[PDB]
Amino acid sequence: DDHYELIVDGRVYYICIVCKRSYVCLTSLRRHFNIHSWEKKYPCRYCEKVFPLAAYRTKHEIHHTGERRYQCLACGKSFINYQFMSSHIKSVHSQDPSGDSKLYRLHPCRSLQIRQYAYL
DNA sequence: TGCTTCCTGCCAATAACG
DNA sequence: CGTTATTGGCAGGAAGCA
Ligand SMILES: [Cl-]
Ligand SMILES: [Zn+2]
Ligand SMILES: [Zn+2]
Ligand SMILES: [Zn+2]
């Protein structure tokens, strides 16, 4: 159908037929495969752009609304995504957000309707 | 070479099923 | 509506880009 399997050292991999990318998760292969098939379409609700993954569309739509969900706990500045937040904390505070301390807060998404993670 | 978007393991939230 | 399947949000490194 849309994949074959490699089994190496007991570990199972799922291989896309088209580009031969390997996936540990079958769910990942399927998510990825839409890029080839365009079976599903994820159109920005604010403009003409269309995405092959739902999450790509959501991250894009956040740019339309201007919501700043990522907040630096050291100085309070907020950022639209992880990358700007991380870049700020490393350059300005000389600390790594992926270290063993919580240096930022991810606020819930309020400018769009997306599913809510209870831990935020 | 510093923004910008992509990528995929993981799994909570949601949907589908029966 | 309780059990199973699916969706897609998240991190944070990778890749794209000018
Ligand atoms: Cl905001
Ligand atoms: Zn592929
Ligand atoms: Zn748009
Ligand atoms: Zn700060």
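By the numbers in Swiss-Prot, the shown part of chain A spans 481-600.
For this deposited structure, the header notes the method as X-ray crystallography, 1.9 Å.
Note: Cβ is positioned from N, Cα and C throughout, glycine not excepted.
Long-range neighbours of A:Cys552 (mutagenesis position) (same chain, six or more residues apart, CB within less than 8 Å of its CB): A:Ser558, A:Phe559, A:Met565, A:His568, A:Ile569, A:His573, A:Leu583, A:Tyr584. A:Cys552 (mutagenesis position) falls within a strand segment according to DSSP. For the mutagenesis of A:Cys552 to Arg, Swiss-Prot gives this note: Abrogates both sequence-specific and methylation-dependent DNA-binding. The structure shown keeps the original residue.
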